[PDB]
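Enquirer: Would you mind keeping the following structure in view while I ask a few things?
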Amino acid sequence: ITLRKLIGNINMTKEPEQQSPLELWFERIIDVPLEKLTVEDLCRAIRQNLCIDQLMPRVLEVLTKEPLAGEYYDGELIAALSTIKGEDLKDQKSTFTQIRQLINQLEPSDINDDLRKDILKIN
Amino acid sequence: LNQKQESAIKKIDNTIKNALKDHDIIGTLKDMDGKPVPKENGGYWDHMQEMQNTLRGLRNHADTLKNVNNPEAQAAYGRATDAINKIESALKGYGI
Amino acid sequence: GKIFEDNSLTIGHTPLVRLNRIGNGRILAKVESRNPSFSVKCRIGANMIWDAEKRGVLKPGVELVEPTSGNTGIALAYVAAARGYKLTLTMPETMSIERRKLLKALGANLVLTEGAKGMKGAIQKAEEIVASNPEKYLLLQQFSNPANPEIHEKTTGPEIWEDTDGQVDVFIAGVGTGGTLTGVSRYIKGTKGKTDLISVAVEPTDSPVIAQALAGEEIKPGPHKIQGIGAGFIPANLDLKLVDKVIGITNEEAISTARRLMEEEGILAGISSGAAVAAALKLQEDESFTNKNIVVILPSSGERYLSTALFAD
């Protein structure tokens, strides 16, 4: 399953010569199913509020293998999750709390510690 | 005087210099002006949030390398602060 | 009676309006869009040129130059038009067509610089223009020019004092150049000796450099959406010795509070106005400020931003 299947094409319809970097990027990953999205793509889709609901399963597996997964810096995925609004956790409300558990068990962090705090104040 | 995974962080600065495109900055500024790119669902793309992420990575990796007594690492540090200055110079004073 | 000799002399005497549905009834909003070019910068556009005249630097043939993408550009445009000066504004090419039209209609000459270079490119070009003939061109330098806070010590401050009969307890102002906060504080604390006054600076949470400066931290600015404040550095016209407290406001607190001002108070408001009011509301959840008179600066009107995301529902 892919982002096109969940939300369709949410781009304002226009020719690629008239598209912004995020509009362009979204057209490059919209047919990419969730299970293969790179880490960079995953963080950005979260940051950009792109059906975060159905992304949680993929996030849950990327972190178990590497809790500080990220492209631009270590911990970027946790940083992106910090931006979630709790209300858009519809049917994966359960999968989120599974993630919070893995996150609330760590030692090395810094300006990430407030993000980990911000994650815990969304319900 | 010799590196470890500061290597894994000198590489991330230089390849983050394919996230400093002109339109990456210009999108950030137009967000600052209150003209973000609308989606069709309602709501907007947030280009200045991507720029904040880029600043955070560059700032973090420059800290990693700040006091590393090694030439290769100090070169990457100068490139990271040249790029941070490049971004800061575009925004400082904007909109006033 | 009073007949003004040109439009620059009409600045000030802006109303102080009580907020009834926002807060507890003790927030007083000074509406600085009631000004010749409809922002607080009208005051500094006037006095900065008055001061240049008084200093003799502005003479036959001398032209004005400033880099600005904001309300200072509009303020300088109407004053130069009112008093017969030639103005060149340097500014990024990200500026909208509609904003260019507003300035050209006020007679300003526009120099658009490369978009990705941002504000520094506009600052550089203005410096290169003055370097091409320093005797012909004069740079106003809104961030360092002490004529900026001088007009708030001579006008904005006194108006707040007179209107409140000295019973202002807190003064809240978002900081762009720092002039408003500096002069108003400098008048009330110095000239009238109310050292009790609590002066509050407002800045964005996403570029909190004033808070960084008072902690000795390194200055790390970023992009924000509170247009008009949040310069990303501590301008020379910000006197940190007078800042008692600094409140960071999020993008989303400023937008919604500005929209509350419009729908709940009938005061057209921009983002920076919503942010200053949001800071007053945050101060009032501390019960030590529950019974204090809070005067807040509202720098511009929302109609100037009618094209922006401020109007999304």
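Chain B is numbered as in Swiss-Prot, which gives 3147-3242 for the residues shown.
Just so it is clear, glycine is given a Cβ too, placed from its N, Cα and C backbone atoms.
Dumping what Swiss-Prot says about this protein:
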- B:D3170: active site (ACT_SITE)
- B:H3193: active site (ACT_SITE)
- B:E3196: active site (ACT_SITE)
- B:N3164 to A: Wild-type growth inhibition activity in vivo (MUTAGEN)
- B:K3167 to A: Wild-type growth inhibition activity in vivo (MUTAGEN)
- B:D3170 to A: Loss of growth inhibition activity in vivo, loss of tRNase activity even in presence of CysK (MUTAGEN)
- B:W3191 to A: Loss of growth inhibition activity in vivo, significant loss of tRNase activity even in presence of CysK (MUTAGEN)
- B:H3193 to A: Loss of tRNase activity even in the presence of CysK, still binds cognate CdiI, when expressed as the isolated CT domain in vitro, or expressed intracellularly, or expressed as intact CdiA in vivo. Protein is exported to the cell surface normally. Interferes with F-pilus mediated conjugation (MUTAGEN)
- B:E3196 to A: Loss of growth inhibition activity in vivo, loss of tRNase activity even in presence of CysK (MUTAGEN)
- B:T3200 to A: Wild-type growth inhibition activity in vivo (MUTAGEN)
- B:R3202 to A: Wild-type growth inhibition activity in vivo, slight decrease in tRNase activity even in presence of CysK (MUTAGEN)
Enquirer: B:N3164 (mutagenesis position) to B:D3170 (mutagenesis position): how many Å between their Cα atoms?
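Expert: With distance taken Cα to Cα, B:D3170 (mutagenesis position) is 10 Å from B:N3164 (mutagenesis position).
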Enquirer: Cα distance, B:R3202 (mutagenesis position) to B:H3193 (mutagenesis position), nearest Å?
Expert: 14
Enquirer: So among B:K3167, B:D3170, B:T3200, B:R3202, all listed as mutagenesis positions, which is physically nearest to B:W3191 (mutagenesis position)? Use the C-alpha atoms.
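Expert: That would be B:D3170, the closest of B:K3167, B:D3170, B:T3200, B:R3202 to B:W3191 (mutagenesis position).
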Enquirer: Counting across all protein chains shown, how many other Cβ atoms sit within 10 Å of the Cβ of B:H3193 (mutagenesis position)?
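Expert: So the number of other Cβ atoms within 10 Å of B:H3193 (mutagenesis position) is 26.
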Enquirer: Quick test of understanding: given the mutagenesis positions B:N3164, B:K3167, B:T3200, name the ones whose C-beta is under 8 angstroms from chain A.
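Expert: Cβ contacts with chain A under 8 Å: B:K3167, B:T3200.
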Enquirer: Among B:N3164, B:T3200, the mutagenesis positions in question, whose Cβ has the most other Cβ atoms within 10 Å in this structure?
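Expert: The residue with the most neighbouring Cβ atoms within 10 Å is B:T3200.
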Enquirer: Would you pick out, from the mutagenesis positions B:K3167, B:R3202, the residue whose Cβ has the largest number of other Cβ atoms within 10 Å?
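Expert: Within the set of mutagenesis positions, the most crowded position is B:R3202.
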